[PDB]
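Let me begin by presenting the structure, written as structure tokens, before commenting on it.
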Amino acid sequence: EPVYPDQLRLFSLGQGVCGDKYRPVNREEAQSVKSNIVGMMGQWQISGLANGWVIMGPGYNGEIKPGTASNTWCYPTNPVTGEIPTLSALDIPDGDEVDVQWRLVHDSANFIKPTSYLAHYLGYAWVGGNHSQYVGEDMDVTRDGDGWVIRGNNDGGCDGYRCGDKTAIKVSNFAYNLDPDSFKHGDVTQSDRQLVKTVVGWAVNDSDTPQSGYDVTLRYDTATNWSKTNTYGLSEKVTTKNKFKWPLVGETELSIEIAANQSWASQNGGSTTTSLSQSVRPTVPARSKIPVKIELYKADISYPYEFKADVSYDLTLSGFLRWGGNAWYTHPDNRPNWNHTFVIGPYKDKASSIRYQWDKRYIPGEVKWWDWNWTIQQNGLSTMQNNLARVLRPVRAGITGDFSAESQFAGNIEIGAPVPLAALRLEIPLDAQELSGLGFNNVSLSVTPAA
Amino acid sequence: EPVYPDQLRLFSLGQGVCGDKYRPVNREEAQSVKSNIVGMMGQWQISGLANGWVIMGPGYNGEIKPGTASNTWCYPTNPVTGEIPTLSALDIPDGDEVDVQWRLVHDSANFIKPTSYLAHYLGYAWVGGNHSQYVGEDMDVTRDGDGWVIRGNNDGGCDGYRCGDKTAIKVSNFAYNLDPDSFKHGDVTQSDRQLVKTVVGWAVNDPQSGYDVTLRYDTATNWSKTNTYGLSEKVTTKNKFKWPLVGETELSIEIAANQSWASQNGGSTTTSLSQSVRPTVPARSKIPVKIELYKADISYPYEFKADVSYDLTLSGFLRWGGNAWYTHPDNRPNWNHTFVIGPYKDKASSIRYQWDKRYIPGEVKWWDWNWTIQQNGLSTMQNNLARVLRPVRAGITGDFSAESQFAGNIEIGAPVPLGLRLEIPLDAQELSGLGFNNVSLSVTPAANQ
């Protein structure tokens, strides 16, 4: 009887006060799911647990100690139990799209068999080839344009009511979305940052009043030349839901950002200039001067990358339903040639959600498609949780190629030892031509009052 | 203006009503930090935003659409601004502990400089060497204990009151904690699932349901792991985990917490399992039972990542002109302070704690972070503390290899014409010689589920 973190709910109604039909989480329970609770709190957040214990945000390392808080962590008084476990992702090696789909759809233990038992458990009939006594065995997997249709092999003759009527299981509408957080990289091949030039000069205090309260700002326009390779072809059908900057690797800063909904393969590189502005707030004593140095660099990186693209697809089960064993909510006995489709992946609507239909299986007005509590009493809760955990298992594909970028940047503005004015104003020269040629454009040194 | 997900807060006070000094987040702000809001929400949770909009739990895909809710995501009307960035981790290849400490502490751009500058902004004196006029230059790094010390070179002579008293930055108390979720492996060198035997039988009935055929047995794994270098006798995990699944050769290895990675290189672990089915045996009929037993061994090169954390002790005297010590001691005292760069230990040692709680006078008892900002300007201090606090992690690599004996599911077949009788042959002596110990089949009735 485990505490399920997705059912925790946090209320702001004072000490140990939880909403209605909710009760406070205790220390032993917060302990068994600490990583989960803390990961759902603000950095320096502090929320209450039962009996005067508190759990602190991640910035405090998620410590649980005696305390009091105005907001509490609450757990249902009537939790929904038996959640579908969530197994580890099934990683399929990169390749062109039919090799990736192909590899998935022919996997007996991780696909063919688990989806067959599903069509079987829900009441569909003849879910297996006629050269076997077990479900999901001896199945012919054929192509169907964009889709794949797995259907029991019919070679020969069968015996049973409409036994020559095998349930078809068809896979379609495949989509691949890249998870930017999945970034990883092989050995950094090319790598280095050459100091191409170092600008030095002075900042002078021609006054009897010491100066402070002025910022010395530097601004340049540098370019970033980057390029990337796509080893296989899936690359052309995969996309990102929302843009992201290419990850920092090395010390070498770069500003490259990938676009959403535009195929990975179409984004292979380019040159992009940027406007950067370095700055310092010096303090030069009266009738004195301080030295200012600025180190300019060129850098480059080369390394093999790898991101993961999750796969989702529509799963249609079509065939007639059994007599005296059907999971549909109305429970037909007339053997209707039923046709239903679940979406394995991100949510779309309630009808195609096993998880949604399964977690709501007790709100009477919710059960309008399949009768999940029916399947449970027929088969048993574990049987069903292991069946749905495998059919719902996360499937990810590797996306790879090579990465290479090159850029020029300036370190910060560094000041020296104030020295007695010789026998704020800047005496630091810039040769716009030489820097344009070193890859630095529009470089300017401004002086502005602090604020 | 920037929204900071660490300042979001959720209230449950009716529709669009936030707690005091807080205001509802609007669809255009929630959108920008979606990933974070959603990550903070229950599976099918729905939370309100500003102007009749709503954000849906991760189960509904985290979608923001017009709606209404009696719980709201609020943000401060008064937000702490200028948070210190967070850069991506800095990776140090595997080597011996002294090599991994060396690669960190000697890096000028990523360590001698940011750290020297921190000491310099806090008012510490003579944070450079006699051969240079800039901060963090001409410094010496030297072994001392199982820690090191950075301090300006004192050869030559100098200019300045007590200028021969350089500030020393001492790094020690290194710790390395392994992060399980960093698992990665090379080319899997060996993989193969072979069918050893298949117990077959007949669930016999002379219908009958509410019965569960239960198969209880013993799995077994043999493994070994190597450890390319030595850091490994120092790396540990705060939590015990379960070695990752790769391939489809089921394993059952548990890496214990608080032990050197190198004192856990292999073994043999048995673990009993229960397989169960609920048959619906027609009257006077026989249903077939099949159980496949297998053998597989996997073996590949691995690599995990350990978070390196250490203590930073600044020792030297504070300047009269101005230091950041909250009481601004004008008598140039000898100052000693140490920050813990890693998991939070206490407020005195947390730059971030102190920095994020800088506007709350009650809290300012160590360094005055508002003073440094005024003195040097806000983007300088936050770009400096981001390099001082940038996560650093070392790789732990080596070769792994395992073999196990697991059993597929007990599958039933179509029932054929003929207290539930189970005709299923099992010679425990044979299964034992084959590697399966304690195999047995049973029938117990059903009352729940």
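Going by Swiss-Prot, the residues shown for chain B are 25-230, 234-445, 463-493, listed in order.
Header entry for method reads X-ray crystallography, 2.8 Å.
Any Cβ shown, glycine's included, is placed from N, Cα and C.
One entry in Swiss-Prot concerns the mutagenesis experiment B:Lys208 to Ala. Its note says: No effect on heptamerization. If you draw a 10 Å sphere around the CB of B:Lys208 (mutagenesis position), it holds 14 other CB atoms from the protein chains shown.
Experimental mutagenesis at this site is recorded by Swiss-Prot as B:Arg305 to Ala, annotated: Impairs heptamerization. On its own chain, B:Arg305 (mutagenesis position) has B:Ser236, B:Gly237, B:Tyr238, B:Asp239, B:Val240, B:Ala490 as residues at least 6 apart in sequence with a Cβ closer than 8 Å to its own Cβ. B:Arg305 (mutagenesis position) carries neither a helix nor a strand DSSP state and counts as coil.
Annotation of the published mutagenesis B:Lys313 to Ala in Swiss-Prot: No effect on heptamerization; the original residue is retained in the structure shown. Taking a C-beta cut-off of under 8 Å and a sequence gap of six or more, B:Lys313 (mutagenesis position) has these contacts in its own chain: B:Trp226, B:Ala227, B:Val228, B:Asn229, B:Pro442, B:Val443, B:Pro444, B:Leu445, B:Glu467. The secondary structure of B:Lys313 (mutagenesis position), as reduced to three states from DSSP, is extended strand.
Record note (Swiss-Prot), mutagenesis B:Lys374 to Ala: Impairs heptamerization. The unchanged residue is displayed. DSSP classifies B:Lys374 (mutagenesis position) as helix under the three-state reduction. In the shown protein chains, 13 other C-beta atoms lie within 10 A of the C-beta of B:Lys374 (mutagenesis position).
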- Give me the Cα-Cα distance between B:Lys208 (mutagenesis position) and B:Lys374 (mutagenesis position), rounded to a whole Å. 35
- If 3 residues are missing between B:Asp230 and B:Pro234, how far apart are the two Cα atoms, in Å? 8
- Note on the structure: Chain A interface subset of mutagenesis positions B:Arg305, B:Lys313, B:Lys374, CB distance under 8 A, sequence order, none if empty, is B:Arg305
- Query: Where the chain breaks for 17 residues between B:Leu445 and B:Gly463, how wide is that break in Å, taking the Cα atoms?
  - Reply: 16
- Under a three-state reduction of DSSP output, how is B:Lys208 (mutagenesis position) classified: helix, strand, or coil? strand
